[PDB]
Structures are given as C-alpha cells and as structure tokens.
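Heads up: the structure comes next, in structure tokens.
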Amino acid sequence: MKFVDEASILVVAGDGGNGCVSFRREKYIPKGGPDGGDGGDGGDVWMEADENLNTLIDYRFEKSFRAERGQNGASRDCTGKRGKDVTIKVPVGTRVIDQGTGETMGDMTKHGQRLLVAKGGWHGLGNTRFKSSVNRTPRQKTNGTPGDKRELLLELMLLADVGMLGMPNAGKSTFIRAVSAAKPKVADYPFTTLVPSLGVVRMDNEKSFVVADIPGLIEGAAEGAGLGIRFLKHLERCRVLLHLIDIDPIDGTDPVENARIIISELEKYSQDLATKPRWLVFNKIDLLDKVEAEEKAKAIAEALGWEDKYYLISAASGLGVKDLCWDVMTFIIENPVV
Amino acid sequence: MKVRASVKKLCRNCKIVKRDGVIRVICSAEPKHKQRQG
Amino acid sequence: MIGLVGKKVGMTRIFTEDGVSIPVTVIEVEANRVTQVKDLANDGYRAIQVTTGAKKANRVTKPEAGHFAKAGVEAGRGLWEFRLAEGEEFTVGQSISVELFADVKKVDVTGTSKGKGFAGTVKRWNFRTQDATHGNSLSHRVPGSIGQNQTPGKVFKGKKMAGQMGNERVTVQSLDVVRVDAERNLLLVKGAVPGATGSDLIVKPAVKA
Amino acid sequence: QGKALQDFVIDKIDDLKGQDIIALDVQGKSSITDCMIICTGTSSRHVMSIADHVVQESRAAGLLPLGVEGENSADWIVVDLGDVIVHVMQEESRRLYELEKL
Amino acid sequence: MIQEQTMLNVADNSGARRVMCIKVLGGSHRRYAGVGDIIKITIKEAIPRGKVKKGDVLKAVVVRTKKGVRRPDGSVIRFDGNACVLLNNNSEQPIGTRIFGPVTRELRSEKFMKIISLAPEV
Amino acid sequence: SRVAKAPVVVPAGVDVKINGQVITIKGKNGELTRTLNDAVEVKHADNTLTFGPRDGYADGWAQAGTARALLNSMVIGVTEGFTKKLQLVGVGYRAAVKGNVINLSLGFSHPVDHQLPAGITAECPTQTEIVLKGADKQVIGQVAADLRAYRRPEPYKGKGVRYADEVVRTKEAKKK
RNA sequence: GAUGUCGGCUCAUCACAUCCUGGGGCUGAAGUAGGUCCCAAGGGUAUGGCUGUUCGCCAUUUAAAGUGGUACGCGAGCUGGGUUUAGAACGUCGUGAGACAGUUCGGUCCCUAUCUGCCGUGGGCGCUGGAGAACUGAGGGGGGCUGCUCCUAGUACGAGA
RNA sequence: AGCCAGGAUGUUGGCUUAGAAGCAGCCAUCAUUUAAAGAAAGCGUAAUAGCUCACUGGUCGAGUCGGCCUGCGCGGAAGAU
Ligand SMILES: Nc1nc2c(ncn2[C@@H]2O[C@H](COP(=O)(O)OP(=O)(O)NP(=O)(O)O)[C@@H](O)[C@H]2O)c(=O)[nH]1
Ligand SMILES: [Mg+2]
Ligand SMILES: [Mg+2]
Ligand SMILES: [Mg+2]
Ligand SMILES: [Mg+2]
Ligand SMILES: [Mg+2]
Ligand SMILES: [Zn+2]
C-alpha cells in the first residue's frame, strides 16, 4: 500500500555440503576403497527487479531469508543435491548497501535484471578425493565452506510522477481524495501525515499518472528540529512538482510571507531541485464564497512575480480538480525524461 | 498454535485448562499464547 | 423403478440433424412377464421375477413348467429378479413393456462380457513387455518378479498374473439412451455394451447422477 | 444478424475512438467469415480497452464471442463474432502483419 | 500423432525449415500432441537471415498431422507432412507473418484465431 | 458446590413437576423438560428449590452445583426470556427473516438459508441487525455460534458478524 | 566346496518422519502467493543428455516429480554395463618372479516345480427323500488421481499493479 | 474472588520539544483534604480524550492464598507382512 523506503534485509548463502568418510565393502571385496560421496553446493540468494513493485512494505520487518543447507555427501559415492536458489522480489531503482565498509553493489536498471548478493558455500570433498600412494585409506573429511552472512540495506526513491510540497495548513492530503481514491489521514492539525503516500489519477483507461503527497514542512524545517528536509529526497524523479498555497489561512494570517517561504528551504536542500517546472495553485476556494476568491488570487500571485499560468481549485469537491488533472497529464506527454 | 512438551503461562492472561485429557493454555487477550502437548 | 432384460443384436451409428454421428447399440426387448412377486412376510424383501423370449416345450422340464403354469405365463428363456424402489408395485402375470424408459435418459447395462480364455499377464493386467533384444533370453511377456525375498517368504493374495479373462458379469454405468421403439421393441443406447451379439443383457435405470 | 453487425461493430469501435477503420468484404476468398474489420490502437492499454468494449457490447447485443487471443499481449488481439472477425492492433503490428493480402 | 524427438516442418515464414518436437505440453506423462496443442521445439534447420536461429528453444502449435483429425461424423483430415507455427516462449503468439498451407478447423475450437485468420485455406 | 449452597427461588406462575430425575419448568414462555444426571437430587419444598448429592459418589457437590446453574437460567427463560444480539458490518452484508428461516447475503455466490429450532424466533429491525428470541440459553447460544461460524470476523477490517458486546482485535497490518 | 555381487528392466508391497491433492492453528496472514506447526497414507508421485552408475549437474514439463523398510525387495523372473579367474598393455613399486582399495581393451549367468504360496479351472462328498431354478447376504476383492477455462467477479481486498 | 462506586490537587511538573497534558526522551519523584490516589505499571490518541492498575468504601458470607514431603496417575511417546 503506502510507500516506505529504507528497508533492511539479512540474507545468508547456503552452507556447502559435507562429505562422508565411508569405505566400500562388497560380496567378494573386503578391501574396496574409500567410497564417500562429496557434499552438495550451498544455496544461492538472488535479486530480481520487477516493474510492478514500487514499495518496500514487505521488507520493513527484515525477515531472515534462508538458503537451505547443502545436502550432505552420502555414502557409496552419492553426491548431495545443491540447495535451490532463493530469489527476493525487489522494485526498480533500489540501492544496495552493506553494513560495515558497505558500498553500492549494483543499481536496479530494468525488469528481469539479476544481482548476486551472496554466493553459496563450496561442497565438502569426501574421502574419495584424498586417496593416493602416500595414504590409501583416507579418514580425513573437509567441512563445506560457510555461507555469506551479510547485512543488506535497501534504499528506494519515489517513483511518482507528481510530487507535492506545501505547508501543513495546505490541503495536500485532501487533494488526493479529490483526484483519486486513496483515503489518507486528513484532519485540521499540522503534520497529519508522517510518511509519503501514493495515489493514481485514472480518468481514462488509456492514460494515467501517479501523484504522491509529501508531509508538510515548517519555517524551521530547513535546518531541522522537526521532520527535517529528508522527505524531499523522494523527489527529482517527479516530472512536475505541484505547489499548493493556502489562501487566507486560519492560523497563518500571513499569505504574503508564507507563500514564498517554501522556496526558502527549497533553494537550500541540496541543489535547489534544479528549478524543475513547479506550478502554483491555490486551495480552499469554497471558503471564499464569491469574487473575493480570485480577487485575492491575483494579489498573492503578483507577490511572487512568476506571472505564469495559475489554477484556482478547491480540494474539497471538484471546482478545477477535473481540469487541472488534464493539464498535469498534458505536461507529462511532451517530456518523457525522468 | 505452538505445540511443545513444555507449557507455561507466558503472560499474566494465560489460563491453563485440561481439555480431553491434555494440557492447553488459552489466552483471552490475544491468540499467540495458545499451546498444547503439556 | 425397475429396468428391462433383453438381447443385443448389434451396433449401428445414428446421424443427427447437425451431422454428428452417434454410435449406438441396438437392444431388442421382448415384453417381460412377471412370474413372482415377493413380500416382506414371506421372503423379507420385495422383488419381482420376470422372464423374456420363448423356450421350446421339449427342452423345458417339468419343474420350471409348473413354475410358469402357476403364474399363468408361457415358457421363457431365463428368469431374473429386479429390486423394487419402495412404493412401486407389480402383480403376478403382468406384462412389462418398454415405453417406461421415455424419461430415464440414463441407463445402466450389465452383461457377460466376451470370453477371451486363458489370457497372459500382458493382455489381462496390461503389464509391460520386457525388451526383445539386448541379450534377453526366454523372457518377453513373462510377468517377472512376483514377490520380495525371504522376509515376506510368500506371495500375497490378489497378485496379478495370468488366468481366465472375460466371460463374467460386467456393468457399464451412465449410458445415454437415444431412442426407444414400442411397436418394434428396440432400445437405442449410446456407447458400447458388454457381451457379444445375441447375448442376454440386463438394462436398469442409472443409479448415479 | 447480417449487414447489421458490420455497422454495429464500427459504431462500437468508434464509440471508444478507434482510428483508421477499414472493412474488408471477404465474401468468398476466406472460408471462415463474411467480412473483416481492422482497427488501430494507440497504446497497449487502449488495445485491451477496445477489445473489452467490443466483447462486452456483443454479449448485451445477443451474440457470444467464440474467443479472443491477444489477452496477455496487446500487440494484436482478435475477437470472433461468428461470421465477423475484428482485429484491433497497435501501430507497429499493422505493418509487420500486412493485412491487405485478403 | 506428434511425440518427442519428431522431425517437424514449419507452416510459417518465421525463418526455420525443420524443427524437433522434443517435449509436449499439457500435463504429466503427456504422450501425444493432437492437431491443436502446445509443444516445445528446437530449431534443426533455419535460414541464416530469418527471425530465428539454429538451436533456439521455443513453443509451437501443431497445424497438420499424418494420422489425421477426427470429425464428429467419423471423418478424418489426413495430411502429407507435419507442420507447426512458432511462438514466443513467454507469450503464445505467432512469430511468422504468414501461413503456408491448409489449416484444420479444429484450431478455431481451441481459440487459435491468429493462425486461422491469416491462412489462405480451410 | 458452594454456588449450590444458595437455593433458587421460582417466580409466581411457574409450575415445577418432578417425575424422578426429569425437571419441567413449563410456564408463560413455553414448555421445556430436562433429564438429570441420576446423581443429584432436588427436593420438593416451599417456594424455593434446593440441591444435594448422593452419598457414595466421588464427584459429590462438584456436579450438584451444575444443576443449580442450568435451572437458574430455566426460570429466567420462561418468565423474562433470552435475547441474543448479532450485528453485521461490511458492504454487501444483509440480513432478512422469512418465517422460520433467516436469509443471508455475506458476499457468497449463493444465498445462505438457515433453519431455526421450534422455540427460537428471529427479527430483523435493520438489514444489518438480527435479534434472536428463545427460551433456553443453550439453544440460542448454539444458534448464534452457527450464524457466527459462517463469517467469523478477521482482525484487519472487522468484516463479518459479531455479538453486540463482543470486542474484536484490530491489526494495523502492512506488508506484501 | 561355489555362479548370487552393484546398477538397469518387469512386478510390486508396507510405514509416515506428508511431495501434491484434503481439514485446520499462529503469523512480522490487505489479496494472490508464502513462513511455521497439528490431523490426515485414499489416490497420485516425469521425460531426456552425460556417466555402469545408485546419487548427481543440465534442458524442458507437471499438482508433485516424497523420505525409508522389505537378504541396501525382486538374477530356480531377464540383462551382465560396474567389479572380476585364466590374455595383453600403460604409470609406479621390486634385481626378479610379480604386485598395486591405479587405469585401459576382451572375457560361458544351468535347472522339465515335489511341498508351502499365488492366479484360474474341475472332480468327490456334505448341507438328512430326490431333483430344476431363482435370490437375501456372513464375508472378501476392485476403484477413490487431478490440470485448465468460464460465470460468480475484474466482485471482496487493494492508492494502483 | 466476583458485583456496584470512587480513584484529584496545585499540575498541560521542568527542559528538548510542531505534539510529550503520566504513559516517545532525562530529572527529581517531595508535598496537599482524605476510608485512597503513584507528576504513577499496561491499552489507545501525534497530543488531548477515552479504558484499566496500585489503593479505598458498600452488599454478599466461611474458608481462602502459596511453599515443602510423600503414594498412585497425565503429556512428552513416530516404522515398515
Ligand atoms: N472547505 C475546505 N476546507 C479545506 C480544503 N482543503 C483543506 N481544507 C480543510 O483544511 C484542513 C487542512 O488539513 P489537511 O488538508 O489534512 O492538511 P495536509 O494536506 O494533510 N498537510 P499535512 O500532512 O502536513 O498535515 C483539512 O483537514 C480541511 O478541514 C478545501 O478545499 N475546502
Ligand atoms: Mg498532508
Ligand atoms: Mg461495457
Ligand atoms: Mg485480461
Ligand atoms: Mg485491472
Ligand atoms: Mg481471469
Ligand atoms: Zn498470554
């Protein structure tokens, strides 16, 4: 369901098989020889990238994934079977990090790409493998090489096409309800949402886009002491970054000051988000019953001076929801670079 | 439910009952404490 | 309800209006006459004894002649009993026709299958023939092993080997009836029935769904 | 139904914005049908949507389709409406499979 | 019938000429493939410029059988040569763009309309 | 045992007949009869019913107190009656009663029909509300369990049928 | 005082510490699909390349290609590839004859069933006068496998997939 | 042991804290009228709420609670004709 990154996984490669110290005795042959089958190769844990997945909810409990013990070498030159490979379903774009001198082993690129994370243990050679002129009755046995005990950290970035950035007083969460059916928590208090949530806007069967709402940020969010600026990491992948500004906020009462305060820490996260074409729309229009609604819209739009196309919408019900979505999708078409 | 030779009251809300000649533990709060084979 | 007893005359196909060919078996049924009706008081179970066809007077001996004369029925090829279904009733001497099969639409046919004589293990139990080459000596259609070593030390009952095959009662269930003829006394049943041409067959309404 | 399903299918496809509608009156060249309709699909999802739309309306019309093929892959999907086969396929599939031969 | 290790011809212009039915699909202990069936083939002879190469393993659909096809009226459809249409491994769709030769009506019953539509015969 | 130390009192208009080890509490709300264990004795007395065991029985007072409990519910059911409350939560969940049969629609592919005992009646004040009226607590409890067993609630969304006073576990589950 | 061994073929049977199908509990069980545990032996439980191979690796299916016992089942049922008497050769050891739980080439698999057992089929007698039929059933045996598609329903669930 | 009630007063205790009002973090943990109330153990709310707990009152009315020694039992306990 929801989008949660920063998953951790523990994976162990299958231990290699164990040979057996056995000797062959037949009907007429008391001295047959060292006849002990070698062990089986240990299981191998694999990585698989699927287009369908876009979240790591299945790995927030960090289960321990076990590759089965390699089959022990049986007597009478019976080689044990190798353990079956373990494949973990992973989305596209995840980062692979080890705990302790960890590095990026590989980045998921396309569907079906396979990455090796831990190679299984080698099989244990039986007494058949150590007979020679020096020693003719080998009693020595080799333990299979142990599997790889590795700690894995999975980092995933947001795959949404539209990202939202606005104050907690702005109707970011309630706008998802007007454009989709996702049912996030909506209430009259600051910082209602704690983690980013997804939403898909499907007005037609042929064409659709994914829009995600991001938890609100405050004046002091730039340096920290709140939720920080870490939730803007799930950006730079969205084609367009919709911006919501609360007209005549109930508890803000400073529309001019807080309108430009978003850009303050936007210009200070890491590189000012490369100044991607973020739009600018207002919300809570139904609160202003009449001509006063858009009369203040131009007054607050001239303060920014951007002067580009602005949309007057109300996230409560309709009133620009059905037409703003088309323009958002229109922007998507001509720009296919993610 | 877990089935094991040793059965004990894991939490304060575990009742030990003898059903059909075997020892069982019933947890009214939540069903993770169900045991058998006492 | 009860069924009928008749004789198979052969097999023939039936062409439908859409061109589909239905291979059917043609069974002639003579008007069966009830020779006895059983009751709980006397025998403890309800059944009716019927006969079909005709038998030569010289071949018919006195014991069964009195049996036929008691019911007022002439000689018959054989005698059979059909179990009643808790509410249906028949009287002694009543002739049984064939039109009652106009609604069952599913019949069960029992008869003595063809006799194949002493059949081998391969033919009877559908065993696997051993290799005919690669050094094989005097063992092609032999059964092979028939048990384990001395620990069992015997051959279990019901073990599959050669013996008399066929010439026994065989039941084929859920056979569709195609057409029934009253004035000609023919019954057309879809599929193949056990036995050879001219053998006696017992047809009953299907017991399964 | 005859000479009426020809216009019925075209109306249903055009109801969902089909492009380059062509009707081939294969009266005797083919031994399975009487006429054929080939239509283009803008995208993979559009092709599936067109196929579902024509099948669903056919059931309400009173004719059950005999089957469809291009379900998993939307490159080319066919619908068997009895005497009429209707092909809806992507932009690429109409050139690799050149359907002007019949 | 059609069983494993059987030389097979091609009824399409994918690029192959002679393939090997070497595994028949449908269930456990599958012995034979009828006229409409999914089989696994390996390329034994193909044009170098064709869409497929030598040694490739993929799925095929039978089209014509030596033994024949039993119609519901006791009529058989015999043929001189065994042919198949090549399909992609993941998705059962024809690879070739044309069908060369007659095709039985039985493929219509099993919802194989790609072969039936672009086949200039039965 | 010690629960049986408190004899029960029957209200006015309640007739009690003893014919050995069978007890009848027939009255305003129907007629019912129960056979005993042949080991506990009830003595006819003033307007109060007492219980006692037989000498020479190992169980003794342990099982005698059981009759004191069941007979207590008998007088309640014949004068006040027994009420069982079941409610339906979830979309597509409807309940209706036609005579002696409750009609159920619980997201299945076929309607569910239940046949009630002779002395059990059910009413549907709301499409998602069924109330069971009976004279014996054991019978209505079995009936309520039968209704509950079809769609026992799951702890993720709570969909299913439940008692009015029953509290069910709620889980915030998120994975796969 | 003796062919008798491993593997393969034919034929199987039994146990459940259950591979699938069946019934459930818990879950870090949204659903499909999985993790673990309990009951359950009715049925079913793969084809090829390599090697003699059992076992394995590989290719491709299936719901699965279960674990073991039965003189590591079964050679008075078959095979004789492995090993291997007598021949010969290579490497090594020894002066040598020769040897080597080192390798390579070739190298006789007998039996007409007495008894128990089993598969079928008969004669004698009995069942209390004899005979001809037709049945109830004390008991015994056979069979019990399952894939895919559609409707329910793109419904419950799920932001969507 | 059940049942019916009470279970606050400065006081949202101070700091960090968007939110720490007892139950995300630390600290002191003293002290008020009471038969009793701990800035306090668990559920829940981001936090308020909303449920308990420690403890007290009333009806009910006679044994109740938890340690030892000993006899006989229960599970632990699945294999092949
Ligand atoms: N009438 C009206 N009220 C609105 C509208 N948009 C928001 N509101 C009101 O203002 C409140 C703002 O809260 P909310 O929308 O949940 O904020 P948010 O998007 O969740 N931001 P954050 O996650 O940071 O708390 C809403 O709960 C609602 O009461 C609107 O268009 N019309
Ligand atoms: Mg929000
Ligand atoms: Mg429609
Ligand atoms: Mg589909
Ligand atoms: Mg869909
Ligand atoms: Mg489907
Ligand atoms: Zn517990």
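Backbone N, Cα and C atoms are what each Cβ position is placed from, and that goes for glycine too.
Annotated features in Swiss-Prot:
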type	residues	note
MUTAGEN	A:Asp85 to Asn	Temperature-sensitive for growth at 42 degrees Celsius, defects in chromosome partitioning; when associated with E-80
MUTAGEN	A:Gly93 to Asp	No effect on persister cell formation upon overexpression
MUTAGEN	A:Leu159 to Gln	Increased sensitivity to HU upon overexpression, supports normal growth, no effect in mazEF/relBE or tonB deletions
DOMAIN	A:160-333	domain 'OBG-type G'
DOMAIN	A:162-284	domain 'G'
MUTAGEN	A:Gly163 to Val	Increased sensitivity to HU upon overexpression, supports normal growth, no effect in mazEF/relBE or tonB deletions
BINDING	A:166-173, A:191-195, A:213-216, A:283-286, A:314-316	GTP binding site
MUTAGEN	A:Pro168 to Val	Increased sensitivity to HU upon overexpression, supports normal growth, no effect in mazEF/relBE or tonB deletions. No effect on persister cell formation upon overexpression
MUTAGEN	A:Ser173 to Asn	No effect on persister cell formation upon overexpression
BINDING	A:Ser173, A:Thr193	Mg(2+) binding site
MUTAGEN	A:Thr193 to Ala	No effect on persister cell formation upon overexpression
MUTAGEN	A:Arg237 to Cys	Increased sensitivity to HU upon overexpression, supports normal growth, no effect in mazEF/relBE or tonB deletions
MUTAGEN	A:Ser314 to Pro	Severe growth defect at 42 degrees Celsius. Decreased levels of some ribosomal proteins, altered PTMs of others
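Projection of Swiss-Prot feature records onto the structure.
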residue: A:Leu159; record: mutagenesis position; contacts (Cβ under 8 Å, 6+ apart): A:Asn54, A:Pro91, A:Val92, A:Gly93, A:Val210, A:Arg237
residue: A:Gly163; record: mutagenesis position; contacts (Cβ under 8 Å, 6+ apart): A:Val211, A:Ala212, A:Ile214, A:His234, A:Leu235, A:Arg237, A:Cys238, A:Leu241, A:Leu242
residue: A:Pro168; record: mutagenesis position; contacts (Cβ under 8 Å, 6+ apart): A:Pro190, A:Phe191, A:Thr192, A:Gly216, A:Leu217, A:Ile218
residue: A:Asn169; record: GTP binding site; contacts (Cβ under 8 Å, 6+ apart): A:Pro190, A:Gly216, A:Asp246, A:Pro249, A:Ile250, A:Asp251, A:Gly252
residue: A:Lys172; record: GTP binding site; contacts (Cβ under 8 Å, 6+ apart): A:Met164, A:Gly166, A:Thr193, A:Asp213, A:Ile214, A:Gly216, A:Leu244
residue: A:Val195; record: GTP binding site; contacts (Cβ under 8 Å, 6+ apart): A:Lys2, A:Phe3, A:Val4, A:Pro215, A:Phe231
residue: A:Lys284; record: GTP binding site; contacts (Cβ under 8 Å, 6+ apart): A:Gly171, A:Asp246, A:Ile247, A:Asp248, A:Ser314, A:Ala315, A:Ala316
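It is 43 Å from the Cα atom of A:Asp85 (mutagenesis position) to that of A:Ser173 (mutagenesis position). Less than 6 Å separates the Cβ from ligand 2 in the case of A:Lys172, A:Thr192, A:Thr193, drawn from the recorded positions A:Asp85, A:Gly163, A:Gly166, A:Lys172, A:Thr192, A:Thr193 in sequence order. Across the domain 'G' (A:162-284), DSSP helix (H, G, I), strand (E, B) and coil residues number 30 helix, 23 strand, 70 coil.
For A:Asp85 (mutagenesis position), the count of additional Cβ atoms within 10 Å of its Cβ stands at 13 [all protein chains shown]. Each of the mutagenesis positions A:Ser173, A:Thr193 was scored by other CB atoms within 10 A of its CB, and the lowest score goes to A:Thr193. By the criterion of other Cβ atoms within 10 Å of the residue's own Cβ, the least surrounded of the recorded positions A:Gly93, A:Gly166, A:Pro215 is A:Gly93. The Cβ of A:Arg237 has fewer other Cβ atoms within 10 Å than any other of the mutagenesis positions A:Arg237, A:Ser314. Ligand 1 lies under 6 Å from the Cβ of the following mutagenesis positions, listed in sequence order from A:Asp85, A:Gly163, A:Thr193: A:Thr193.
Candidate recorded positions: A:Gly93, A:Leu159, A:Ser173, A:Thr192, A:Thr193, A:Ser314. Not one of them has a Cβ under 6 Å from ligand 3. Under DSSP, A:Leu159 (mutagenesis position) is assigned to coil, being neither helix nor strand in the three-state scheme. In this structure, A:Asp85 (mutagenesis position) belongs to neither helix nor strand by DSSP; it is coil.
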